[PDB]
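Student: First, the structure itself, so that you have it in front of you.
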Amino acid sequence: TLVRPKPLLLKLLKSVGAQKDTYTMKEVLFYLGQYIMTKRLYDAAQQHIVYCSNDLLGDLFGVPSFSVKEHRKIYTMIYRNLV
Amino acid sequence: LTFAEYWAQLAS
Ligand SMILES: *CCn1nnc2c1-c1ccccc1-c1nnn(CC*)c1-c1ccccc1-2
């Protein structure tokens, strides 16, 4: 069922409308998606690639980019930011 | 695909 973001991830999620301290992973992905879209962090030509250098997201995930297709690795990056 | 189409696969 539920996960507890650490403070900085929680700040990211709350920046795109999230209201809670705990979430399902699907809600986490949902708000993270809103974030990526609002900040236009994905490559306009190869839209699976997210560029997160010099963004809060990149600080959290510890990478300068990643591929949306790498589902398991994205979970790894999020789980670094769960209590 | 579009970003959102890739993201939806992830979300599902
Ligand atoms: C895993 C669910 N998810 N994650 N991010 C988005 C969604 C989503 C949730 C509920 C319905 C539809 C979506 C969805 N499907 N496609 N997209 C992107 C093209 C989304 C979506 C759109 C905008 C923000 C977040 C999601």
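Swiss-Prot numbering applies to chain A: residues 26-108, in that order.
Backbone N, Cα and C atoms are what each Cβ position is placed from, and that goes for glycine too.
In case it helps, Swiss-Prot gives these features for our protein:
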type	residues	note
MUTAGEN	A:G58 to A	No effect on its ability to induce apoptosis
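Describe the structural context of each listed feature in the structure shown, including burial, neighbouring residues and relevant distances.
Tutor: Annotation for A:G58 (mutagenesis position): no same-chain Cβ neighbours under 8 Å separated by at least 6 residues are found. According to DSSP, A:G58 (mutagenesis position) sits within a helical segment.
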